Amino acid sequence: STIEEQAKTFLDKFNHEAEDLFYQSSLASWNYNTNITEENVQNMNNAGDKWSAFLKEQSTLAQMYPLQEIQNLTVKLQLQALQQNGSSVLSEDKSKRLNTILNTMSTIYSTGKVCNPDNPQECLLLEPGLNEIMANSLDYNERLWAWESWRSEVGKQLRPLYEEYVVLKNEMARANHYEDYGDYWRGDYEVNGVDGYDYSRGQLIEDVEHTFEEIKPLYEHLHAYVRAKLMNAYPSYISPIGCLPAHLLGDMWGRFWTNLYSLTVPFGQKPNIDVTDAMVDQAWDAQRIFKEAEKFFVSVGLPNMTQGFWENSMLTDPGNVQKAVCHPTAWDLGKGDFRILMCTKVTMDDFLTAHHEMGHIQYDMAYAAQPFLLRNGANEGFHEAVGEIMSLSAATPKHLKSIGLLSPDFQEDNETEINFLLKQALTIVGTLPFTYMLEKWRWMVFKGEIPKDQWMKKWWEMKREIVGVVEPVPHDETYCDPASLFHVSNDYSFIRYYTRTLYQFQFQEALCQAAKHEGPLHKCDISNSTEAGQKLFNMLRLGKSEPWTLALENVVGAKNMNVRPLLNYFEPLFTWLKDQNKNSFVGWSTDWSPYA
Amino acid sequence: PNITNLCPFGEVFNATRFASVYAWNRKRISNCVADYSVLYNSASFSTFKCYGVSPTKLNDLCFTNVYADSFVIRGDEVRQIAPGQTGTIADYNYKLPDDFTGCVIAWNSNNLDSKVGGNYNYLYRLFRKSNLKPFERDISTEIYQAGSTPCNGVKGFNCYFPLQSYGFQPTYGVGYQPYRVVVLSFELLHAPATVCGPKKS
Ligand SMILES: *[C@@H]1O[C@H](CO)[C@@H](O[C@@H]2O[C@H](CO)[C@@H](O)[C@H](O)[C@H]2NC(C)=O)[C@H](O)[C@H]1NC(C)=O
Ligand SMILES: *[C@@H]1O[C@H](CO)[C@@H](O[C@@H]2O[C@H](CO)[C@@H](O)[C@H](O)[C@H]2NC(C)=O)[C@H](O)[C@H]1NC(C)=O
Ligand SMILES: *[C@@H]1O[C@H](CO)[C@@H](O[C@@H]2O[C@H](CO)[C@@H](O)[C@H](O)[C@H]2NC(C)=O)[C@H](O)[C@H]1NC(C)=O
Ligand SMILES: *[C@@H]1O[C@H](CO)[C@@H](O[C@@H]2O[C@H](CO)[C@@H](O)[C@H](O)[C@H]2NC(C)=O)[C@H](O)[C@H]1NC(C)=O
Ligand SMILES: *[C@@H]1O[C@H](CO)[C@@H](O[C@@H]2O[C@H](CO)[C@@H](O)[C@H](O)[C@H]2NC(C)=O)[C@H](O)[C@H]1NC(C)=O
Ligand SMILES: *[C@@H]1O[C@H](CO)[C@@H](O)[C@H](O)[C@H]1NC(C)=O
Ligand SMILES: *[C@@H]1O[C@H](CO)[C@@H](O)[C@H](O)[C@H]1NC(C)=O
Ligand SMILES: *[C@@H]1O[C@H](CO)[C@@H](O)[C@H](O)[C@H]1NC(C)=O
């Protein structure tokens, strides 16, 4: 009999149950998160597993419809997601062992305790404390001690577990007709539908460093300037020819360089833009912040927030024994239910975070008309980029002065613009090499190119080659330093944060071009621009229905992923740095080591 | 004379509970006087659309009998109650002819039908072999057979239960909240006219 016509009925039957089951699970999770209590835990679980159980049974049915006879692209794409076996392809003995090893890795990561030798009776944790030791401090010995303690008391037992985890996951992936586990993670950047928009799993590997070699000239000057400032701060500890140590960056792993802004400020006399005093003086409560955030999206042209968001969402003040988690989140419970969760205060950071979450909510509301299995972004880099665009466009002095939050006689000049641009560069462009290196190392180790013994020596020798960071102390093979990270032991992909940054600036440049703005890109604003609101809305509402290659065609001119806008955004900073580190060396040599 | 023997619109618009959409309730109104002014001037109705005749002139012309069809549907599903429309309701639950004359009234009832734990007392048909003729009711619960393998009244690989239940809750957004719908259809059979509007004095 026919297979194409009788799969639509199955999908329609599946959607009706999936919608309400997912709504109940999300409602239980929200009730638990808003009201942390013993009674509201089991119920959440009593929904959760049940939902998962559903996704089991339907999957067993999805295999009964062959995928080589479906002609409709939408139906085939929707059915392909359900046909995935997941981890249910291995035997029960191996599956339970995989679950146990994942659980024990997750538990061990969140139980860090290191006591210093002089007083072995006081240990710290990754929570504020040990993290704070190298987050805000000016010392060399204690930072190195904390670094070594964390990497030798939490990372020395994850290695035997990760060794078996890698091979077990690789076998599981090979059982699903993937050559390794790398293709499983790269499979989401793959489309085999419309002609001319085709993408392949192996194309991304060649496309990553092709758009990375253009950033090295920009990264080298920043590296040289940071090294010069550190030399001016730390005497006789950093060689001018070589590069900088690892524990002096400002974080546990050096993911971000934001904490280093205090030491490497261009101009000290000129202050930054802070409106918190004006926020307090004008008596702005938490409702005013969200009203102002709503006004931005109303002015752009996007639809207005639904009534009920102001009622159900816990906007501010958990207050009394009614405890709650203060992690800002945007909840899409389904059935037209959108909520927010935040512990709002009076701060510019809270203003930007509210803008970010409002952008997330708008993007979630955009594709509400798609079927249940297509209510997601085209890939993982679009959602957070859309979130960050609003934060980018709401920090300009023009927008602050327009809403009556800054003095109208403000006289911004070279100094403040350069300071703000350097502050943003210390966070945005300073993390791309780290992400690229980490993803490259993970892909190589999954592919099996590097054997077991070549684990701790390839990692450092590519860190020095790509990032320009040396090891403060030699690490032998028995260490497992990369596993000492959140998105390395919890089984999370890390390539999203690299493509998200490029998508953010591509979208911002496209909107600024289709907003009639003249001048530098860093002062651009998309407020009051209706034409810029439609162009975005044409791609927000597509969801996962269309390939991401076509998604990058209703906003930007070309469907490729090239880093053009980043080199134009930090153009004044680049041209100032060219004339700044004139009497110094630009580059690093991977021969000098702090220990020898 | 004085206006008397008013039609019982109270027991229709103010009923304690409404029937499901797949089993919509039909009431026959005849041999009385109908006052549409109170219905039209009321501000409680979210949707009030009259197709065949103008609402302002209802009190003038008068017909022989009226049929009131009452049920409960979703929020965004209201627009399917119109001539020449397609959907899950207009094809499997309630079909209106293209030459329909009458009025459609729909109002939100989220404070009554919705329940915090979920109200599962409202059902609708999801699968059927063929579309419905205008003004046709089907209450059969036979197992639908999508495939070619026969089912002996038992669900399975390609056999589904035709009826599915609504999940109304107070936290549902607009467009998913329950909406109560009453459709008035006027018949003009050649019998002497009985249902006529009041004579203003
Ligand atoms: C795949 O199936 C979907 C669902 O039927 C088709 O989408 C419909 O396309 C027609 C074309 O005019 C529209 O009128 C409908 O509104 C669309 N949606 C639905 C729910 O019917 C889609 O065109 C099909 N793709 C093909 C045949 O290539
Ligand atoms: C998911 O698991 C099912 C169950 O084993 C796989 O289906 C088997 O596929 C092989 C190879 O084509 C056949 O020889 C078996 O007869 C199939 N078993 C059943 C029960 O159908 C399937 O290949 C796996 N992968 C998917 C669906 O992508
Ligand atoms: C979202 O904003 C729009 C635009 O302001 C609102 O539409 C109108 O808003 C004005 C001023 O707020 C009101 O006087 C009108 O009555 C609104 N028209 C309608 C049809 O509502 C819209 O109401 C806002 N939505 C919400 C939920 O606040
Ligand atoms: C475009 O931006 C300007 C700048 O704020 C807005 O002008 C303000 O409008 C309000 C009333 O709507 C006045 O109270 C302010 O004094 C105006 N500010 C200035 C600097 O003129 C204008 O409303 C925006 N346009 C739209 C359509 O939102
Ligand atoms: C259903 O009953 C209510 C009674 O609350 C009727 O409401 C009438 O109109 C207003 C609404 O508050 C009030 O004057 C009274 O409550 C009611 N009586 C009169 C004379 O107005 C409502 O009209 C009834 N629905 C019907 C008859 O369809
Ligand atoms: C939070 O949970 C406790 C215990 O389950 C309950 O007593 C309390 O009423 C709840 N509060 C709210 C606001 O639901
Ligand atoms: C800004 O830079 C230009 C370019 O050198 C210079 O002429 C001008 O004086 C500077 N202004 C301030 C306030 O530093
Ligand atoms: C109509 O109402 C008036 C005033 O109440 C009354 O006087 C008259 O008798 C009524 N007519 C009839 C036929 O009952």
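Here Swiss-Prot sets the residue numbers for chain A, with the shown residues being 19-614 in order.
This entry, so its header tells us, was determined using electron microscopy, 3.0 Å.
A Cβ is built for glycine as well, from the same backbone N, Cα and C atoms used for every other residue.
Straight from Swiss-Prot, the features:
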DOMAIN    A:19-607  domain 'Peptidase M2'
MUTAGEN   A:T27 to Y  Increases slightly the interaction with RBD domain of SARS-CoV-2 spike protein. In sACE2.v2.2; increases interaction with RBD domain of SARS-CoV-2 spike protein; when associated with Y-330 and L-386
MUTAGEN   A:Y41 to A  Strongly inhibits interaction with SARS-CoV spike glycoprotein
MUTAGEN   A:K68 to D  Slightly inhibits interaction with SARS-CoV spike glycoprotein
MUTAGEN   A:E110 to P  No effect on interaction with SARS-CoV spike glycoprotein
BINDING   A:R273, A:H345, A:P346, A:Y515  substrate binding site
MUTAGEN   A:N330 to Y  Increases slightly the interaction with RBD domain of SARS-CoV-2 spike protein. In sACE2.v2.2; increases interaction with RBD domain of SARS-CoV-2 spike protein; when associated with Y-27 and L-386
MUTAGEN   A:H345 to A  Complete loss of enzyme activity
MUTAGEN   A:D355 to A  Strongly inhibits interaction with SARS-CoV spike glycoprotein
MUTAGEN   A:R357 to A  Strongly inhibits interaction with SARS-CoV spike glycoprotein
BINDING   A:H374, A:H378, A:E402  Zn(2+) binding site
MUTAGEN   A:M383 to A  Slightly inhibits interaction with SARS-CoV spike glycoprotein
MUTAGEN   A:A386 to L  Increases slightly the interaction with RBD domain of SARS-CoV-2 spike protein. In sACE2.v2.2; increases interaction with RBD domain of SARS-CoV-2 spike protein; when associated with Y-27 and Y-330
MUTAGEN   A:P389 to D  Increases very slightly the interaction with RBD domain of SARS-CoV-2 spike protein
MUTAGEN   A:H505 to A  Complete loss of enzyme activity
ACT_SITE  A:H505  active site, proton donor
MUTAGEN   A:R518 to G  Increases very slightly the interaction with RBD domain of SARS-CoV-2 spike protein
Largest CA-to-CA spread of substrate binders A:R273, A:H345, A:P346, A:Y515, angstrom: 21
Lowest local Cβ density among A:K68, A:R273, A:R357, A:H378, which the record lists as recorded positions, within 10 Å: A:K68
Subset of mutagenesis positions A:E110, A:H345, A:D355 within reach of chain B (CB-CB under 8 A): A:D355
Proximal but sequence-remote residues of the same chain as A:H345 (mutagenesis position) (Cβ under 8 Å, at least 6 apart): A:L359
Zn(2+) site, defined by A:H374, A:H378, A:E402: further same-chain residues with Cβ within 8 Å of the Cβ centre: A:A348, A:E375, A:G377, A:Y381, A:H401, A:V404, A:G405, A:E406, A:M408, A:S409
Cα-nearest neighbour of A:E110 (mutagenesis position) within the listed recorded positions, A:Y41, A:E402, A:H505, A:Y515, A:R518: A:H505
DSSP three-state assignment for A:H378 (Zn(2+) binding site): helix
Mapped DSSP class for A:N330 (mutagenesis position), helix or strand or coil: helix
